[PDB]
Amino acid sequence: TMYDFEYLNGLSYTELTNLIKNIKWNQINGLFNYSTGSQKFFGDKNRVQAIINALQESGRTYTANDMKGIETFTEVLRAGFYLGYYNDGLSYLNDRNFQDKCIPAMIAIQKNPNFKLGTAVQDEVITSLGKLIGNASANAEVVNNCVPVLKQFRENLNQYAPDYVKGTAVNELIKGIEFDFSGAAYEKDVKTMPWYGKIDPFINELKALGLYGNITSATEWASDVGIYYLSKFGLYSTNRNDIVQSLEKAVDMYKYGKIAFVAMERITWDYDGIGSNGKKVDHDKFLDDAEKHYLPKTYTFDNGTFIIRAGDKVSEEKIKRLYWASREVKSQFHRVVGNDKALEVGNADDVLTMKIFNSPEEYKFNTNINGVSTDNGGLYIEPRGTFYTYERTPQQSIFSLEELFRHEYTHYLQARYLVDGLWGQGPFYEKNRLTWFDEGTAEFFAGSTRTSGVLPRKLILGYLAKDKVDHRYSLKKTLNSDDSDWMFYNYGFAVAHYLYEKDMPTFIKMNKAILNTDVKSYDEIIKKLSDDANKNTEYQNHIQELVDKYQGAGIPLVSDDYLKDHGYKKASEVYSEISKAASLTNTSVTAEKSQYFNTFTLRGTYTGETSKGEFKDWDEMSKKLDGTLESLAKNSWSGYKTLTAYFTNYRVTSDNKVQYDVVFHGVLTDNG
Ligand SMILES: [Zn+2]
């Protein structure tokens, strides 16, 4: 039941056409393939004509039960024109004049009483017709005959548009006609087409579909097709402004929904961005208004250097937590990195803007508004200082808003304080180096806590619960990556945590390398780690130790204690009490105004005893400082529970005394 061209070419036309009528197109071997047999088959102007005629007779007789092989009769012809496009010698099939020979057959299908939606056959006939037009020709007479089908589809819009078959049929029918028409007037004058100004009944049928109004989630696409192709076919309308008016009506009708954005795109691209009144439509303003609709609320923190623009449905509690969460990750990150001063002067990240949508659905419009992928839980655009996300439920996503935010916040920090230059575009990216690092350390810093350094996050330990066999990445494999499975980031984290807990010296040396822009240093470290097999066993067991921690693991989240009304504490007191408790010298402070509270940032020097070595110093400094935060929180002022602290710029005095710049940040309830 599988046929070759070298068999079909020997058959009579009468025999051939009859055969095609009762076989499927895929039964022909190499139909769309260019062969010596294919060239010979379609090279016969009479044979193709016989096929065209056989189609015409099939279209004149077909019923609801039998298709009379119209699908097969259309695909062979499609193969003909397709091969006539890409190969010389069949270039007569490329000429539209010959393609017009299909129109008499097309008309026959349309004049059949069975030319409507109904049974699977009837639907596939419209589909097959539509696909043919795209490769062949349409004139205007055939276009206008599609009206009763569009009317039929439109009249039962709420029943047919959710189905794939009928829906696909109408879409293919329109899409195909548009394809033929545009390609015909590619650079030619539009005013000189055989159909120009004659397809008004068809155009009007698209207005009706496009401007349907009463749409659901199931039928939105249908009116979308209506509007999109109202614009496209409207180019062949004797009235420009009439169409534009309908497109303007589409905007007003479905305001700040998919079809609004489509209609506005249609005005700017198809109609020079000129209104029906004849004045330039301000597309920017539309997007500006659309964003204000979805992000109506603003919350300003840190003297305006931390702005959350958010949907009307996102809780004010979350807004506050997200501020406080930023402050934890910040502190932990700064401890490990040892720099809090920004690398570049006058950047975007001087203001961190976060745009949070009400939900994933509403989130999608961001890509219309700000032109950034929205196929994600959230995204940090560095050149903009901007983090786009949406509030989510526990069902919509397994990460929550804060869990996600803590993760992405780290990317802002990495770009601002760690990687000199444009993030992803420096010497460190000339080769694949930081793939595990950037994504890995961020999964990791998301685990930040107020008084307990950085902890692992349950859910991630949850992933590592899988097959120990192979699968579990080696230290060599993790550091060096084009393709790698989703688990790559989970083992990337396993490294960052391994280094943190089991080997700080390395982890610190690594960050200093990035910080100082020393690729040579960084590579030497990655080489040492990958070449040493003992460091892999250290790592392999640590992954097991993380898998061991999962059962009783938590998710680091900002505490309810942050949101409490702490009450007035005098400013001068807080500073003194902190300065003494942390043995700080030469202190200065800045107060910053926020939306719901004020905050202070205390900057001091701490000089300790004699040095125990950089990395032992860091460990002790951490323990001493986390100790100072916990002791201050034993005080009666609830405010000390909002405190976060870090230390940077490690050095040693002429007399070998430990030295750090130390920073405290917390709530300020004193106004004066
Ligand atoms: Zn990330």
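Just so you know, the numbers here start at 1 and follow the chain as drawn.
Note: Cβ is positioned from N, Cα and C throughout, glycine not excepted.
The Ca(2+) 1 binding site annotation in Swiss-Prot covers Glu382, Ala415, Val419, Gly421 and rests on similarity to another entry. Annotated Zn(2+) binding site per Swiss-Prot: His407, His411, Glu439, in sequence order. Among the mutagenesis experiments that Swiss-Prot reports, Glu408 to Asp (Swiss-Prot position 524) is described with the note: Retains 4% digestion of collagen, still bind collagen. According to Swiss-Prot, the feature active site maps to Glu408, an assignment based on sequence analysis.
Same-chain residues that are not part of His407, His411, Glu439 yet have a Cβ within 8 Å of the Cβ center of the Zn(2+) site turn out to be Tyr380, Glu408, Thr410, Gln414, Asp438, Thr441, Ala442, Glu443, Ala446. The Cβ of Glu382 (Ca(2+) 1 binding site) has 20 other Cβ atoms within 10 Å, all protein chains considered.
Cα atoms of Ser481 and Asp482 lie 6 Å apart, with 2 unmodelled residues in the deposited structure between them. Counting only the Cα atoms, the space from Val419 (Ca(2+) 1 binding site) to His411 (Zn(2+) binding site) is about 10 angstrom. The Cβ of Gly421 (Ca(2+) 1 binding site) lies under 8 Å from the Cβ of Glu344, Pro427, each on the same chain and at least six residues away in sequence. In the three-state DSSP classification, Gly421 (Ca(2+) 1 binding site) falls within coil. In this view, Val419 (Ca(2+) 1 binding site) is surrounded by 23 other Cβ atoms within 10 Å of its Cβ, with every protein chain counted. A Cβ distance below 6 Å to any atom of ligand 1 is met by none of the binding-site residues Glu382, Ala415, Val419, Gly421. Take the Cα of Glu382 (Ca(2+) 1 binding site) and measure to each of the recorded positions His407, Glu408, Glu439: the nearest one is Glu408. In the shown protein chains, 24 other C-beta atoms lie within 10 A of the C-beta of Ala415 (Ca(2+) 1 binding site).
In the three-state DSSP classification, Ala415 (Ca(2+) 1 binding site) falls within a helix. Here the C-alpha separation of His407 (Zn(2+) binding site) and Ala415 (Ca(2+) 1 binding site) works out to 13 Å. In the three-state DSSP reading, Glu439 (Zn(2+) binding site) counts as helix.
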